[PDB]
Amino acid sequence: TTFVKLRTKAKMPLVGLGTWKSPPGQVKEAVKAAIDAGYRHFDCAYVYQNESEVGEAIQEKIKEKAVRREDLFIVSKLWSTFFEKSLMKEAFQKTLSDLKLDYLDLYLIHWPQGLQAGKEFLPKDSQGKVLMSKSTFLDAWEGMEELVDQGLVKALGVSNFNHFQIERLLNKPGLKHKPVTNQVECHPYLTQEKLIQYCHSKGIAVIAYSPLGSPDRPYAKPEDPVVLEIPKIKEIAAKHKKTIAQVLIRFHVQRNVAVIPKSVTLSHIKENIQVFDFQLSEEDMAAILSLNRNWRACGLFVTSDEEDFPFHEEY
Ligand SMILES: NC(=O)c1ccc[n+]([C@@H]2O[C@H](COP(=O)([O-])OP(=O)(O)OC[C@H]3O[C@@H](n4cnc5c(N)ncnc54)[C@H](OP(=O)(O)O)[C@@H]3O)[C@@H](O)[C@H]2O)c1
């Protein structure tokens, strides 16, 4: 109930703790507090640059006997400047080393377009144009598959992929490890009906991020739709004696979609996991689903004209 079983028949907890934009130090405390509140799924990434702080938190809770490594699901992601196999292996060893773990439960392609290798996460030319690499997500996957055969990663997945891109991966000549999740932005204004149906029927679980609409996001504008403030959510929240955020998170759990709300605030961290004590009615689920406007806050929009750009397609 609190988990979705992957194609491997590993259990992925339905609620996890997101880590993007959590500052260093705040993150170590946030992860400690989350473990204490019963979180077992953690989502971290090389490009966040806070993995070391996550790793400290986990090591300390394991040392203290609060949790066993086998009951944690720890996810990280390969950034798009490291698609080329040797660079992939270096990036990965740094992620695993920062996290202080012997293996990851899940390793994701972060973004389907490859970017030029170098020190910058977002390489630009003198003009300020983003530079792409020659390596594709299929090249990166061949590299990642070796991690699985090695026991360093239990399963591979993708993030921000459309269904044609997943098909291409599923139809890759010589594919060894099928992807087990697709981690995409998901909330009442971007429900992802078709993408979720596609994933579940292809052996692929879905992890929702930005379930709260990613308010901390740096480029938020007054004109943007406001996920927290959806009027129907307030109504449903009052009815169930839960918070608006709790309803936004349950909306994902109740569809058997994992969610990774981000928080470094203790009250919010404890509250976000209190979503296994109520059920949304069929009318409430239909009312939430009525809200999609296919609106996205998250992605690399500057590269929309470059070959691998996922958000052009319907799903
Ligand atoms: N491309 C990708 O694959 C990708 C992209 C973006 C994110 N992600 C992952 O998904 C996670 C979630 O995305 P997100 O971080 O963009 O946004 P989000 O989880 O929707 O929203 C986070 C924001 O909401 C606040 N918040 C959390 N709980 C709350 C509550 N109960 N009530 C009110 N406010 C609350 C947080 O502040 P406090 O911290 O103070 O609580 C933070 O400002 C990321 O951290 C990361 O792990 C993946």
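So for chain A, numbering is Swiss-Prot's, and the shown residues are 2-316, in order.
The deposited model was determined using X-ray crystallography, 1.9 Å.
Note that Cβ sites are derived from N, Cα and C of the backbone, with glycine treated the same way.
Its Cβ placed at the centre, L213 (NADP(+) binding site) has 21 other Cβ atoms within 10 Å. Sequence annotations record features per position, and here Swiss-Prot assigns NADP(+) binding site to 20-21, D44, 160-161, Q184, 210-215, 263-269, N273.
If you look up Swiss-Prot, you'll see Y49 marked as active site, proton donor. Taken residue by residue with DSSP, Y49 (active site, proton donor) is part of a helix. Sequence-distant neighbours of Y49 (active site, proton donor): residues of the same chain at least 6 apart with a C-beta under 8 Å from its C-beta are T20, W21, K22, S23.
There are 16 other CB atoms within 10 A of the CB of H269 (mutagenesis position), with all protein chains counted. Mutagenesis annotation in Swiss-Prot: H269 to M, described as Strongly reduced affinity for NADP; the structure shown retains the original residue.
The annotation that Swiss-Prot gives for the mutagenesis experiment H269 to F or R reads: Reduced affinity for NADP.
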Which of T20, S160, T266, the listed binding-site residues, has fewest other Cβ atoms within 10 Å: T266
CB contacts for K263 (NADP(+) binding site) [other CB atoms within 10 A, all chains]: 22
Cβ neighbour count within 10 Å of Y210 (NADP(+) binding site): 24
In sequence order, those recorded positions of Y49, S160, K263 whose CB lies under 6 Å from ligand 1: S160, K263
